[PDB]
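Student: Submitted below is the structure of interest, expressed as structure tokens.
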Amino acid sequence: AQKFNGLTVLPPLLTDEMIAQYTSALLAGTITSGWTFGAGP
Amino acid sequence: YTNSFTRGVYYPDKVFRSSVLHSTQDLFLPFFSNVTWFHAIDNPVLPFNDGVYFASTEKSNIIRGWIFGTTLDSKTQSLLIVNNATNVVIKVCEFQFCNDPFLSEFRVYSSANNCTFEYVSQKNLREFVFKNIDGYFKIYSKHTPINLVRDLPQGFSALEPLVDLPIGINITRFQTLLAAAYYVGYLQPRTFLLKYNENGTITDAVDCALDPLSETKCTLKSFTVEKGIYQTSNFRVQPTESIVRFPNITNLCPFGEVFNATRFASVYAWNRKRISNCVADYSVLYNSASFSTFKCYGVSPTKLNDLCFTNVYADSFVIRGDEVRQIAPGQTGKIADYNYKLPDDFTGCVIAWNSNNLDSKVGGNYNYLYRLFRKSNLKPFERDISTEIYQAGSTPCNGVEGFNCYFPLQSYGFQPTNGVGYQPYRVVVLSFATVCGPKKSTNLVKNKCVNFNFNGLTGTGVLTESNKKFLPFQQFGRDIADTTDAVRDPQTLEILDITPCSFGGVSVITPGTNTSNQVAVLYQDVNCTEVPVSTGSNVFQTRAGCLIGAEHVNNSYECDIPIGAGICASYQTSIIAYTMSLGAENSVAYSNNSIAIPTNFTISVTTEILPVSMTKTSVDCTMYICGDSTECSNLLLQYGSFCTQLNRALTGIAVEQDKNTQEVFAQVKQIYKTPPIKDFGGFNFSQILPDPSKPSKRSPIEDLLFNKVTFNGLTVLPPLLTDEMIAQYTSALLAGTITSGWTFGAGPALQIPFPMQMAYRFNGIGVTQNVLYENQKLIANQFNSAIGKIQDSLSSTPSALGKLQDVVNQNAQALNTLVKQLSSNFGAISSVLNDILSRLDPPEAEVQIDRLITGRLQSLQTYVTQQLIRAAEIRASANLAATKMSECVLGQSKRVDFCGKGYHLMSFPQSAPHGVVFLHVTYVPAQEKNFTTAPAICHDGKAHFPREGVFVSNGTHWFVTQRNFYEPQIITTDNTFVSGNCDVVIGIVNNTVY
Ligand SMILES: *[C@@H]1O[C@H](CO)[C@@H](O[C@@H]2O[C@H](CO)[C@@H](O)[C@H](O)[C@H]2NC(C)=O)[C@H](O)[C@H]1NC(C)=O
Ligand SMILES: *[C@@H]1O[C@H](CO)[C@@H](O[C@@H]2O[C@H](CO)[C@@H](O)[C@H](O)[C@H]2NC(C)=O)[C@H](O)[C@H]1NC(C)=O
Ligand SMILES: *[C@@H]1O[C@H](CO)[C@@H](O[C@@H]2O[C@H](CO)[C@@H](O)[C@H](O)[C@H]2NC(C)=O)[C@H](O)[C@H]1NC(C)=O
Ligand SMILES: *[C@@H]1O[C@H](CO)[C@@H](O)[C@H](O)[C@H]1NC(C)=O
Ligand SMILES: *[C@@H]1O[C@H](CO)[C@@H](O)[C@H](O)[C@H]1NC(C)=O
Ligand SMILES: *[C@@H]1O[C@H](CO)[C@@H](O)[C@H](O)[C@H]1NC(C)=O
Ligand SMILES: *[C@@H]1O[C@H](CO)[C@@H](O)[C@H](O)[C@H]1NC(C)=O
Ligand SMILES: *[C@@H]1O[C@H](CO)[C@@H](O)[C@H](O)[C@H]1NC(C)=O
């Protein structure tokens, strides 16, 4: 797992500060609404 | 001067091709290149580098011909083409040049000499192409109507071959003869991409090294590219200077006592000499006076004066001519066995010479003695000097020679009358840092990109002084995995580091061919400081790399083209780069005593597509590898049973692609039919039921789906079940689910009217049956509207059936690559077997056939291994379709999001060319409202709880309603149970119970 010799590592499309936002949104939705937000308004 | 607007293409070879794109790699005239506008109204001498483009335009026959040559004069061979009549002429003698060949004037050929071929035989542009390769002379031409005033028209048309000439005369000159327009251009090796039409004429072309868009087109093998990101080429930096640092000392090596020595020694007493601390000039020995030969093992004699060695050892001895062949590794003989032994890895040279004039005297010379037997073979580089009497028999001897005991040494009969096989010979062997060569030096550079040439070490890198603490005896520093990153100079004593040159990939971002024609490039993991000519006003640095050609904006969109690190690109209709936005901002007004309940609903339909099976293939071995040949088949039996295994694997794959269809579709024992009259309560099913007016007996949606998407020992097998049988199975399932509910998957089929079934399904989600019966017309209308929009949405953008198309494309790209691999040498002379045999005799024609067998065998194993991995992915998809059919078609599912987004009601299957399409029906609420709630009611010192519902309040009164649809009612003892007193619960309220 080193450089040279034509080996490269590409960065992921989504960072970690975005996965944190997604998981916070899911938590807020399940706390404040219940199971309703997954099947409509 | 003028440029060239896409002009000068010609037919490469004599092959007919139709409606196919091709890639060629020979000499052309690069697009948009500068040319010379010679005007004669004058004729100079122009060079000839690999090809010339010619053109002219005149209303009268001013242009006559050409005078080729290499050293044009009256002293060498030449070539002459002129047209002074209705005939042409060709000659290979000429040799009559002058300083003004302007020519019924014919003052060109003053003389003549040994002549050759006599092909004397039979405005507007007239373009020509001349090239001289492989000892043949070829020309091309075309004539077209034209009207212009200055340079050249637009458009293009290719040129066709005219003649050929096996001249063989080198050409390094070029002239012209007149009697207007006369252009000149040169040729260069490039790579193109040509398009043919049905009749077989070149009609378009694109270059590969003009612009990045052309590179993308060439790498994708198409003229139109859709939006996305692509990998095109690679990027690396070239060195600039050179460094040849070398040792300091200077002293000529002493070879006189080695090569020009006066008196030699005996072979059995060969001397050993050591040469060190010197600089040699080996090349002088390689010319000198050719002694006998210069056979060198391990190193090349020609490239010897650039290497530094650490110790040089030379041995000299005298032998005869016949024993010369024994001085080599892996040789046997008296000299090889008991006089001199060479190791099998000898890296040196052997020089010998005939010395009949110094080591031979009349009568024979007995000064030289050689050993002829010993107790054991000599080790390499071992000398024996003992002269003890050898015992060659059972009878012992003690220092006395005689019977069965002879002297170990014998003398040579070196007489001057002896033959060259018995004439004396002197042989010296060199067995190759201190002994360097005649090189030079150069000052050392820091922090630049150069290629270094140390003593036997070569490479490229950036040299920097580094804080590598060193024990004061070591030079070469290495990191993990054995990378050389430290050197010690041969002149000073300093420690450096070796770091490589920057490299990375290049990617191109495009918004589509039919949208615009501008691109942006992304140099991966490279800082925007080492990327010069590429250069522009827009240079932006990201985490992925350097982006050239896009601007930065401070507003967030929902992105389409991905780049990396949460950065995307788009088009404004002008390419912009920005940061992603996850979604809209929302917040629910949470409170301690507030609730929301819907007052209406909608019905939705959502589709889903799944692949099921792939195509069955079988490949024969002996036809693919050898092919109609009897000599090749014999050589393949010694490889064992490597071909039964492949057929077994492919057959195992093929059988499995026939139980997936059975597991998915064959789930009913009987075949059900729909009733003749269709009155189902207001619901219309004509878009999914089969029609009788069409021959295929398929529903309209199935018809739209089926219209939307579609040698060498390669075969394709047919499937077991046909499309008609699959259609019958689907129709049976639909009829059963319409006329019988869900009862036919768990026993006998039981009839039930459709609205009652729909009312049953409403009870499974939490809505009472009365809601359906009092809203029948609205639900029927919504359902009928939902079905009608599927056809239009599928008739929309063809990206709908993406999943099934990729299975067809992948299974066809792999089969094309396999056939194309039959036209490669794999390190041989020819790709066809009928020229290997018909040009070589069997003993060594067989080694060149085993090289084609190894390559053609491991190309088959790559094909079989990848097919197995792809057959494991489809079986996962097939097992997910069977589960969906049982749980979402033969029942009502309570699993969230398993089939549809919302609350499940029912589903219908439809058949696709290689998969299955589901149609999910789902309940969705709407039109919310606000209310106030309480958990319990206190009445006469008791606590009252709802049975199935929620307590609500309009502001002045209290009610009880169900949880999913607003329907208020009066609180009574019939819809309430009592438990405990009302001094424990939190949030209790006061009211009355009737
Ligand atoms: C069920 O829906 C189909 C839609 O495909 C209806 O068929 C169309 O009906 C309209 C007017 O009723 C005609 O103009 C079209 O030509 C019909 N298309 C066909 C026959 O392919 C069908 O009438 C509907 N049936 C009921 C009972 O409502
Ligand atoms: C809220 O809904 C109630 C439901 O009827 C209404 O308020 C009164 O309710 C009682 C019995 O529940 C009825 O006898 C009265 O006639 C209702 N009042 C009126 C003006 O109709 C009313 O619809 C709503 N009340 C308010 C204050 O908005
Ligand atoms: C419901 O009604 C009862 C009366 O039956 C209320 O109880 C009274 O509460 C007040 C103070 O709020 C006391 O001074 C009285 O002595 C209580 N009377 C009895 C008989 O307990 C009760 O507070 C009411 N609750 C609500 C939420 O209105
Ligand atoms: C050339 O192609 C056209 C259609 O593109 C066709 O009509 C014509 O017959 C062709 N000429 C031939 C086949 O000689
Ligand atoms: C050769 O290099 C320099 C001359 O510039 C000298 O000072 C140094 O001592 C010499 N090195 C050797 C190994 O002779
Ligand atoms: C609900 O919360 C409010 C404030 O958020 C506060 O009065 C109390 O915790 C609860 N109210 C009642 C009436 O229980
Ligand atoms: C409910 O929605 C339907 C269409 O979605 C509409 O026609 C109707 O007026 C709405 N209200 C009621 C009470 O049905
Ligand atoms: C009332 O309910 C509605 C339902 O969406 C909500 O938008 C609103 O914020 C609520 N108001 C209060 C005061 O709870």
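Each position is counted from 1, following the chain as shown.
Every residue, even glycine, has its Cβ placed from backbone N, Cα and C.
Sharing the feature lines straight out of Swiss-Prot:
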type	residues	note
MUTAGEN	B:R126 to K (Swiss-Prot position 190)	Partial loss of biliverdin affinity
MUTAGEN	B:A392 to V (Swiss-Prot position 475)	Increased resistance to neutralizing antibodies
MUTAGEN	B:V400 to A (Swiss-Prot position 483)	Increased resistance to neutralizing antibodies
MUTAGEN	B:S570 to A (Swiss-Prot position 673)	No effect on O-glycosylation by host GALNT1
VARIANT	B:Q25 to H (Swiss-Prot position 52)	In strain: Omicron/EG.5.1
VARIANT	B:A40 to V (Swiss-Prot position 67)	In strain: Eta/B.1.525, Omicron/BA.1
VARIANT	B:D100 to Y (Swiss-Prot position 138)	In strain: Gamma/P.1
VARIANT	B:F106 to L (Swiss-Prot position 157)	In strain: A23.1, Omicron/BA.2.75
VARIANT	B:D322 to N (Swiss-Prot position 405)	In strain: Omicron/BA.2, Omicron/BA.2.12.1, Omicron/BA.2.75, Omicron/BA.4, Omicron/BA.5, Omicron/BQ.1.1, Omicron/XBB.1.5, Omicron/EG.5.1; complete loss of interaction with host integrins
VARIANT	B:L369 to R (Swiss-Prot position 452)	In strain: Delta/B.1.617.2, Epsilon/B.1.427/B.1.429, Kappa/B.1.617.1, Lambda/C.37, 19B/501Y, Omicron/BA.4, Omicron/BA.5, Omicron/BQ.1.1; Contributes to cellular immunity evasion and increases infectivity
VARIANT	B:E401 to Q (Swiss-Prot position 484)	In strain: Kappa/B.1.617.1
VARIANT	B:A584 to V (Swiss-Prot position 701)	In strain: Beta/B.1.351, Iota/B.1.526
VARIANT	B:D679 to H (Swiss-Prot position 796)	In strain: B.1.1.318
Student: Nearest of the recorded positions to B:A584 (variant position) by CA-CA distance, picking from B:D100, B:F106, B:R126, B:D322, B:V400?
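Tutor: For B:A584 (variant position), the closest Cα among B:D100, B:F106, B:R126, B:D322, B:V400 is found at B:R126.
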Student: Within a 10 Å radius around the Cβ, which one of these recorded positions has the most neighbouring Cβ atoms: B:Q25, B:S570?
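Tutor: Checking each of B:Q25, B:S570, the winner is B:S570.
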Student: Compile a sequence-ordered list of residues in the same chain as B:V400 (mutagenesis position), six or more apart from it, whose Cβ lies below 8 A from its Cβ; state 'none' when nothing qualifies.
Tutor: B:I389
Student: If one looks at the chain holding B:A392 (mutagenesis position), which residues at least 6 apart in sequence have a CB under 8 angstroms from its CB?
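Tutor: Non-local contacts for B:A392 (mutagenesis position): B:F373, B:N404, B:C405, B:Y406.
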Student: What does the structure give for the C-alpha distance between B:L369 (variant position) and B:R126 (mutagenesis position)? Integer Å is fine.
Tutor: 85
Student: Between B:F106 (variant position) and B:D679 (variant position), how far is it from one CA atom to the other, in Å?
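Tutor: Between the alpha carbons of B:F106 (variant position) and B:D679 (variant position) there are 103 Å.
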Student: List, in sequence order, the same-chain residues at least six positions removed whose CB sits under 8 Å from that of B:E401 (variant position)?
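Tutor: Listed in sequence order, they are B:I389, B:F407.
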Student: Might you list, by sequence position, any residue in that chain lying six or more from B:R126 (mutagenesis position) with a Cβ less than 8 Å away from its Cβ?
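Tutor: Long-range Cβ contacts: B:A55, B:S56, B:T57, B:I63, B:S141, B:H143.
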Student: Out of B:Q25, B:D100, B:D322, B:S570, the recorded positions in the record, which is closest to B:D679 (variant position) when you go by Cα distance?
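Tutor: That would be B:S570, the closest of B:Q25, B:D100, B:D322, B:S570 to B:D679 (variant position).
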Student: Measuring Cα to Cα, how far is B:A40 (variant position) from B:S570 (mutagenesis position) in Å?
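Tutor: A Cα-Cα distance of 54 Å.
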Student: If you count other CB atoms within 10 A of each CB, which of B:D100, B:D322, B:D679 wins among these variant positions?
Tutor: B:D322
Student: Which one is it: of the recorded positions B:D100, B:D322, B:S570, whose Cα lies the shortest distance from the Cα of B:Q25 (variant position)?
Tutor: B:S570
Student: Can you tell which of the variant positions (B:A40, B:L369, B:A584) has the fewest other C-beta atoms within 10 angstroms of its C-beta?
Tutor: B:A584
